[PDB]
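Let me begin by presenting the structure, written as structure tokens, before commenting on it.
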Amino acid sequence: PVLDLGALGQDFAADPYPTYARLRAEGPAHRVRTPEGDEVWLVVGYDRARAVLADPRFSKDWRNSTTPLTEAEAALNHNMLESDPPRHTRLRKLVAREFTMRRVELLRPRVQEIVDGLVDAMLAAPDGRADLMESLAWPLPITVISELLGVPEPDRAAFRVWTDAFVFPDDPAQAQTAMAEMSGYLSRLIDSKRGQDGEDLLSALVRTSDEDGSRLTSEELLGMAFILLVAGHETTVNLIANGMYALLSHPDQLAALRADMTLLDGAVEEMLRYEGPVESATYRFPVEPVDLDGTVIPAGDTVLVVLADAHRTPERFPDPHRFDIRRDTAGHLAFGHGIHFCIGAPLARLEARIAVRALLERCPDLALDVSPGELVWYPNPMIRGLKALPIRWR
Ligand code: HEM
Ligand SMILES: C[As](C)(=O)[O-]
């Protein structure tokens, strides 16, 4: 049959893992209906999930999908995430050097500065309470990626409104309106860099496209700007929030990290394994019918790799539901796997490591200001993210 995820209510949004684990027990592939009404396939189980992410039979070119793209969706579709070789190879080569570890390490001073200033403005609240989402989890990633690509400061507020319509559309028409508004603005921002001799990443991409349209088309230029700004911000925002929630709702681990701050990098890794921002990888389409343990997914269907279930598979991560910052986290799929492995992983780790360190080093007696049952999770089956994260200190 077809399992409707919308009928499971907020209980699925708050804790989807028992539902995924129930499906993994009976097989790897399952037809489900998303809470928004889409019939997709769910791929569960760590071994199957890791394999499907790197399987060329599961394509990312929407030309291989039977699902139609709206005009607004198609306008931002020409990006590396929604591509197979050789288009994916060509597009990622354009910006790969900008996101290496050695190049991202050069941003560490500025990242620390952005974090230090946001922590200051948070600690200036008189009642000693704040929403960590609004005060640090959102401002930090959007500021870093905006300075890298050259988005003016007055333009960054509308990006939260737009991605708020992506992750949680009050009505599907609002997400479409946000996509057209973003597509129009990005085209205006691209045009504004032309001939201005800017040295930001978008200015370099505009010049690259103007010099040789075959290396980077104007649609691919728009798509590149789109994917770099959206895929960077949203996931990093939720990683900071999901991870601080994990530390504050597991006080023994917070104390262990406070005792030995060399476990910081391992704690962030387990943050990604325990409550990674990506619940399911982006849409994949089989170019031919694929047989998964007697279950045959037809060509062109929408396949969702449930990364969250892969991280709760006990044969790969023993005691999966335990948040252990000393755990062996090697081989998690939080950043994906294969040719589409997150190009922003070094930058995201740098942002998360500095943010978590600054919060703990500056604010002892930091605490969650609500009960874990009071937190609200977004009903998006693709995103594991909170509406807010109330905290208090001193
Ligand atoms: C919390 C941190 C992050 C997480 C968990 C994350 C997660 C992911 C995942 C799972 C994928 C592969 C999706 C798929 O296979 O369906 C991906 C791809 C991608 N991510 Fe991220 N990401 C993060 C940070 C970033 C940042 C900061 C940037 C931008 C600077 C970024 C840009 C991209 C791009 C461009 C791709 C497409 C790569 C390609 O197709 O080769 N990500 N990310
Ligand atoms: C800074 As603009 C894209 O509104 O010209």
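Chain A uses Swiss-Prot numbers throughout; the residues present, in order, are 13-406.
This deposition comes from X-ray crystallography, 2.4 Å.
The backbone N, Cα and C atoms fix where each Cβ goes, and this holds for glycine too.
The heme binding site annotation in Swiss-Prot covers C354 and is backed by experimental evidence. Taking a C-beta cut-off of under 8 angstroms and a sequence separation of 6 or more, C354 (heme binding site) has the following same-chain neighbours: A243, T247, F347, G348, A360.
Under the heading of mutagenesis, Swiss-Prot lists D50 to A and annotates it as follows: Mildly reduces activity with YC-17 and narbomycin. Every protein chain shown contributes to the tally, and the Cβ of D50 (mutagenesis position) ends up with 14 other Cβ atoms within 10 Å.
For the mutagenesis of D50 to N, Swiss-Prot gives this note: Increases affinity for narbomycin and YC-17. Mildly increases activity YC-17 and narbomycin. The structure shown keeps the original residue. When secondary structure is read from DSSP and collapsed to three states, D50 (mutagenesis position) falls in the coil class.
Annotation note: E85 (mutagenesis position) sits in a helical segment as assigned by DSSP. Around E85 (mutagenesis position), the same-chain residues at least 6 positions away in sequence with a Cβ under 8 Å from its Cβ are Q188, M191. Where Swiss-Prot documents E85 to A as a mutagenesis experiment, the accompanying text is: Strongly reduces activity with narbomycin, but has only minor effect on activity with YC-17. Loss of activity with YC-17 and narbomycin; when associated with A-94.
A mutagenesis experiment is reported in Swiss-Prot for this position, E85 to Q, and the note states: Reduces affinity for narbomycin and YC-17. Strongly reduces activity with narbomycin and YC-17.
Quoted from Swiss-Prot, the note attached to the mutagenesis of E94 to A states: Strongly reduces activity with YC-17, but has only minor effect on activity with narbomycin. Loss of activity with YC-17 and narbomycin; when associated with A-85. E94 (mutagenesis position) falls within a helix when secondary structure is assigned with DSSP. If you draw a 10 Å sphere around the CB of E94 (mutagenesis position), it holds 23 other CB atoms from the protein chains shown.
According to Swiss-Prot, the mutagenesis experiment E94 to Q carries the following note: Strongly reduces affinity for narbomycin and YC-17. Strongly reduces activity with narbomycin and YC-17.
According to DSSP, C354 (heme binding site) sits in a coil region rather than a helix or strand. Ligand 1 lies under 6 Å from the Cβ of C354, out of the recorded positions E85, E94, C354. It is 19 Å from the Cα atom of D50 (mutagenesis position) to that of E94 (mutagenesis position).
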